[PDB]
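Student: Handing you a structure now.
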Amino acid sequence: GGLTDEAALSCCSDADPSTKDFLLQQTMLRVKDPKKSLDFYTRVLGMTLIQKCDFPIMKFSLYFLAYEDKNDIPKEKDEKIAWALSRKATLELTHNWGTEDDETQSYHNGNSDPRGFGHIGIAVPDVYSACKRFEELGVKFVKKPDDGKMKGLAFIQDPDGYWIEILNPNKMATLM
Amino acid sequence: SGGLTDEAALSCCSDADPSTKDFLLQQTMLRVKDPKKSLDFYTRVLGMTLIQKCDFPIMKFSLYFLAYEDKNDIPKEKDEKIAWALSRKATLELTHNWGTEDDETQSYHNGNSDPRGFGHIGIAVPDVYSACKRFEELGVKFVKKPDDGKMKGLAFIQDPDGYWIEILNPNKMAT
Ligand SMILES: COc1c(/C=C/C(=O)c2ccc(O)cc2)ccc(O)c1O
Ligand SMILES: COc1c(/C=C\C(=O)c2ccc(O)cc2)ccc(O)c1O
Ligand SMILES: [Zn+2]
Ligand SMILES: [Zn+2]
């Protein structure tokens, strides 16, 4: 039966003053082909690329994506990194050079064994209109809004097969 | 490859379609073996707040939503609470499948060993070294202490499932 509400709450402590300005800054996903990933996240989901880092010795690049106004990205390089890495709710996409041409290689999405990570989730003003647009753009769906018993809630998949939940906060008060 | 030039990157980027203008990155979902340890670590050790819990007695799971929010902004009424909680940016959604906490042969995978995908979440903090001194005192397991290895000034800890959490100071990043 899992925890009651009260039991769950008893397991929680109020935050220590030392953690007062902490923020949940990023979730990192490895991506096979950064070309396909950047197109998906900016053109399909409307995020902005806010920072790109290359490491030639380790052979990887990092791409920071966020729902930010690109007008707010600062022009100087040092201040740009500090602002990008102080933004809440970024997605960090790691590209290990070479994966895009390797026909055997693919990453795992965490939704089959071995499982752990499940999905990221985008809050939208309207799941039906978002998902209609998605359909028109050729996006691959895991669960259309009306499929299954959780009506009004959908999952799509990025080019790597990672799941993305599409949810409408103003409607979710309709199941427990 | 040598990976993408900055220009080739930008060329794969589109401006945000107006249909997306109010979208927000609302959650990252992790499955947790035992919600008791997970709630303790993310509140008491990391300073997050539990803002919503949901239970699904038929499908035998619960969801716990965790976020850096003042507990006094949480609405008192339940329906409003959900709307508020599931509209916050940057929440962590922990899924408990009932019974896992008692199963000695069951563990989740953190993405950082074959087969890889997900890599970590990350917390921006004002002071990586002080934060990590406190983590150590509280018994936190480390993947990478701040001065271990090449990238000095950045850490990785693990939660009770072994998921990697980066600890970074945005103003120190970029050597
Ligand atoms: C992907 O996360 C990053 C990286 C991360 C780069 C890594 O590949 C890495 C993996 C394991 C380890 O123990 C150390 C580094 C480097 C800089 C940065 O700011 C950031 O957010
Ligand atoms: C874990 O993410 C969630 C879920 C998650 C669970 C789902 O119902 C689900 C449905 C179909 C499928 O193919 C996979 C999972 C349910 C409600 C919610 O608010 C939320 O954020
Ligand atoms: Zn990172
Ligand atoms: Zn979810």
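In chain B, numbers come from Swiss-Prot; the residues present are 8-182, in order.
Per the header: X-ray crystallography, 2.1 Å.
Every residue, even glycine, has its Cβ placed from backbone N, Cα and C.
Reproduced below are the annotations present in Swiss-Prot:
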| type | residues | note |
| --- | --- | --- |
| MUTAGEN | B:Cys20 to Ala | No effect on NO-mediated modification. Impaired NO-mediated modification; when associated with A-19. Loss of NO-mediated modification; when associated with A-139 |
| DOMAIN | B:31-177 | domain 'VOC' |
| MUTAGEN | B:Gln34 to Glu | Reduces enzyme activity by 99% |
| BINDING | B:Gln34, B:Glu100, B:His127, B:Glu173 | Zn(2+) binding site |
| BINDING | B:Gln34, B:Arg38, B:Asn104, B:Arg123, B:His127, B:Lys157, B:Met158 | substrate binding site |
| MUTAGEN | B:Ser45 to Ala | No effect on phosphorylation |
| MUTAGEN | B:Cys61 to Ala | No effect on NO-mediated modification |
| MUTAGEN | B:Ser94 to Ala | No effect on phosphorylation |
| MUTAGEN | B:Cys139 to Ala | Impaired NO-mediated modification. Loss of NO-mediated modification; when associated with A-19 or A-20 |
| ACT_SITE | B:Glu173 | active site, proton donor/acceptor |
Student: Within 10 Å of B:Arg38 (substrate binding site) (Cα-Cα), which of the recorded positions B:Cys20, B:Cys61, B:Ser94, B:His127, B:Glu173?
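Tutor: Taking B:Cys20, B:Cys61, B:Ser94, B:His127, B:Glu173 one by one, none has a Cα falling within 10 Å of B:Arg38 (substrate binding site).
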Student: Around the Cβ of B:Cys61 (mutagenesis position), how many other Cβ atoms lie within 10 Å? Please give the count over every shown protein chain.
Tutor: 17
Student: Please work out which residue of B:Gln34, B:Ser94 has the most C-beta neighbours within 10 angstroms of its C-beta, and give that one of the mutagenesis positions.
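Tutor: In terms of Cβ crowding, the pick is B:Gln34.
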Student: Whole-number Å distance between the CA of B:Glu100 (Zn(2+) binding site) and the CA of B:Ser94 (mutagenesis position)?
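Tutor: On Cα coordinates alone, these residues lie 13 Å apart.
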Student: Do you know offhand how many angstrom separate B:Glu173 (Zn(2+) binding site) and B:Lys157 (substrate binding site) by C-alpha?
Tutor: 15
Student: Check each residue in the chain of B:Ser45 (mutagenesis position) that is at least six apart in sequence and keep those whose C-beta is under 8 Å from its C-beta; list them in sequence order.
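Tutor: Listed in sequence order: B:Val39, B:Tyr71, B:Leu101, B:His103, B:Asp166, B:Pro167, B:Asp168.
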Student: Given B:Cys20, B:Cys61, B:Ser94, B:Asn104, B:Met158 as the recorded positions, which ones have a Cβ positioned under 6 Å from some atom of ligand 3?
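Tutor: What lies within reach of ligand 3, judged by Cβ under 6 Å, is none of the recorded positions.
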Student: How far is it from B:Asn104 (substrate binding site) to B:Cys61 (mutagenesis position), counting Cα to Cα, in Å?
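Tutor: Between the alpha carbons of B:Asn104 (substrate binding site) and B:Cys61 (mutagenesis position) there are 12 Å.
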Student: Near ligand 4, which of the recorded positions B:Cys61, B:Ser94, B:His127, B:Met158, B:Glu173 are found, taking a Cβ distance under 6 A to any of its atoms?
Tutor: none
Student: Of B:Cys20, B:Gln34, B:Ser94, which is closest to B:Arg123 (substrate binding site) if I measure between C-alpha atoms? They're all mutagenesis positions.
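Tutor: Going through B:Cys20, B:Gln34, B:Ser94 one by one, the closest to B:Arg123 (substrate binding site) is B:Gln34.
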Student: Could you list the residues of the same chain, at least six apart in sequence, whose Cβ is under 8 A from the Cβ of B:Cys139 (mutagenesis position)?
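Tutor: Set apart from B:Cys139 (mutagenesis position) by at least 6 residues yet with Cβ under 8 Å, we have B:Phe149, B:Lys152, B:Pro153, B:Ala162, B:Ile164, B:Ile174.
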Student: So which of these recorded positions, B:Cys61, B:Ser94, B:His127, B:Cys139, B:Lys157, B:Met158, get their C-beta under 8 angstroms from chain A?
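Tutor: Filtering B:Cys61, B:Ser94, B:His127, B:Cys139, B:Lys157, B:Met158 for a Cβ under 8 Å from chain A leaves B:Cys61, B:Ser94, B:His127.
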